[PDB]
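This report concerns only the one structure given below.
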Number of protein chains: 2
Amino acid sequence: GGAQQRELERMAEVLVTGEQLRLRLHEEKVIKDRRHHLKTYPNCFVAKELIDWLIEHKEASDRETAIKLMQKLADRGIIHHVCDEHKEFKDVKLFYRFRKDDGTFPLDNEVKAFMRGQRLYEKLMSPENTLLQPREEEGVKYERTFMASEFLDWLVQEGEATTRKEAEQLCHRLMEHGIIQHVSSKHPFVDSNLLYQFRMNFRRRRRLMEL
Amino acid sequence: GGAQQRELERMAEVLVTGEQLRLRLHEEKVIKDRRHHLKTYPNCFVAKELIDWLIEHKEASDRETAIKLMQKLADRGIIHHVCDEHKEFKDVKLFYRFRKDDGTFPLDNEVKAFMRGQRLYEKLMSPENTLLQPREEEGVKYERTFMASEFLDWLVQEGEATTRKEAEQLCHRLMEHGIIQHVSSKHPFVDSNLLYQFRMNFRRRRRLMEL
């Protein structure tokens, strides 16, 4: 994997693990609409309460390390402090901002392809999936291959792409960013019976303490 | 105009007029990175100062009506009060929220197509543009037509689409949502010499006072 995989892991894993946490906290009602002074702030958690929860569910060893983990999510824009935004515009010396000027947290195309590729790899490495097999091309045995045509077929049936031409562009992006490769000759992706492999050998999703 | 156009105008015109204000306020440095107690708040304006500016530039007769106009923008999420979001996560009773749980302002495909079409229509009404002409098809005279092939050429040349097939898909959306039409309702959009028109007769951009 090397430097590319290390840096793509840095970019992507906290986003993946952070999203997993968000879903868990909704299911457990730690995130909910909260009222404070007759004012409703929707879909909020309380910092102290989340620290409690993290330790309570053995996601963090102590208060100090739970704070460090949530700080990492705050630093990457995954969570933010909810301050009191006045809803009423008034003739006062307060700062205002156009929503279009709000800061964003965009992902470049390499990171997007990495994160798409990891979802596919996890599905294809599951017992239920059988696309990945040792196969032969021009008399060479290769491990963990998939056929270009079969991969395009599966991408649609699973709903990872709407159409074959859409799924084809996805594979070209996966090729461009080194997520997949032709079994031997750096050949491009072609809708054919040629064999391809994952170049990127993704590691399991991180737990919170592993960030 | 009719019912479809009235409701698409309600959805879109405040967004266009508000965006135009954002660009103008940037040009005039009413929006800029502002410092407040050793914390830099980027791309902000000061409410009172914008009221000043609106009156100075005759967008509002008085402060009360200028406030009413900016409230309209705030109500549609175009502007918001910038409050102090603590960057450091602390073991405190403060509300936090996942960014993915922040409120959003989605636009459906019909409004997007309406807004795309209005931008294209304005460009085709610029003095240097010559795409729109009276032309004849199957012996019938039509006004304000454009040819599909010429329109696709221009859409790519103008950068409204990266590629010719992307420009083609845009036109299909314009047909789907009644923004453009075939001169005689006999064909979909086809990359060819067939003639098309704007079905939507867009009205001039709203002034702030008209929203």
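Residues 20-230, in that order, are what chain A shows, numbered as in Swiss-Prot.
Quick reminder: no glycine exception, Cβ is built from N, Cα and C everywhere.
For A:36-119, the entry in Swiss-Prot reads domain 'DEP 1', with the evidence type sequence analysis.
Its Cβ placed at the centre, A:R53 (mutagenesis position) has 16 other Cβ atoms within 10 Å. According to Swiss-Prot, the mutagenesis experiment A:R53 to A carries the annotation: Decreased phosphatidic acid-binding.
Sequence-distant contacts of A:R54 (mutagenesis position), defined by Cβ-Cβ distance under 8 angstroms and a gap of at least six in the same chain, are A:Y60. Quoted from Swiss-Prot, the note attached to the mutagenesis of A:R54 to A states: Decreased phosphatidic acid-binding.
A:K58 to A appears in Swiss-Prot as a mutagenesis experiment; the accompanying note says: Decreased phosphatidic acid-binding. Spatially close to A:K58 (mutagenesis position) yet at least six residues away along the chain are A:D103, judged by Cβ distances under 8 angstroms.
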What does DSSP give as the helix, strand and coil breakdown of the domain 'DEP 1' (A:36-119)?
36 helix, 20 strand, 28 coil
Going by Cβ pairs closer than 8 Å, show me which of the mutagenesis positions A:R53, A:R54, A:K58 neighbour chain B.
A:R53
